[PDB]
Amino acid sequence: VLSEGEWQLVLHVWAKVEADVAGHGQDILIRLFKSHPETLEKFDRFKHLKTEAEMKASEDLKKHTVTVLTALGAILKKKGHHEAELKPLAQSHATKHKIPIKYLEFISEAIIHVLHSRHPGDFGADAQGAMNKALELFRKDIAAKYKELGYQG
Ligand code: HEM
């Protein structure tokens, strides 16, 4: 369970993401695909993309990243009270997309990397610790739902 102080550190950096969610989204998914290329294979819609330049140029990818970060932002804003938000997300990611917990760890790494790079003013050590805790909570709660849904993860 995160403290209110920890949630405020999470939300204060998220406020900066929201200046330009699309640009942050592109950076995060591209970082994921670069660091862990196997993750790209889960996206039938995007797996044809060969290079960072192609990824950056894809309007379709950009739009998807906005969807992803907006969904995550809505979860974070619930400050742990995210049961309603996690239900549809866990179901689609377990049963339609088949995304293991390991891959959610990878995207968490990418989020932390991009925030660390872009936002040193709001992503010092304590703030990064808080974001790590928030993403760990998200992954733990998704993992529990995965199990309930019949997916090993
Ligand atoms: C922060 C974690 C993530 C969030 C918040 C998130 C959110 C979303 C949302 C909102 C959608 C559209 C609605 C839906 O199908 O549920 C989506 C679709 C999808 N997600 Fe995720 N996602 C996350 C992580 C991942 C990861 C790590 C992968 C793969 C490695 C992945 C694979 C997919 C795929 C393949 C789709 C369908 C794309 C399409 O063909 O339109 N997701 N995601």
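In order, the residues displayed for chain A correspond to 2-154 in Swiss-Prot numbering, which applies throughout.
If you check the header, you will see the structure was determined by X-ray crystallography, 1.1 Å.
Keep in mind that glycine also has a Cβ here, set from the backbone N, Cα and C atoms.
If you look up Swiss-Prot, you'll see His65 marked as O2 binding site. In sequence order, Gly26, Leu30, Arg46, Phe47 are the residues near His65 (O2 binding site), counting only same-chain partners six or more apart with C-beta under 8 A.
Taken residue by residue with DSSP, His65 (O2 binding site) is part of a helix. Annotation comment: Swiss-Prot describes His65 as nitrite binding site, evidence class similarity to another entry.
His94 (heme b binding site) falls within a helical segment according to DSSP. Feature annotation from Swiss-Prot assigns heme b binding site to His94.
A natural variant is reported in Swiss-Prot for this position, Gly122 to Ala, and the note states: In metmyoglobin. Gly122 (variant position) is surrounded by 10 other CB atoms, counting those within 10 A of its CB over all protein chains shown. Secondary structure at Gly122 (variant position), taken from DSSP and collapsed to helix, strand or coil, is coil.
A separation of roughly 33 Å, to the nearest angstrom, links the Cα atoms of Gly122 (variant position) and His94 (heme b binding site).
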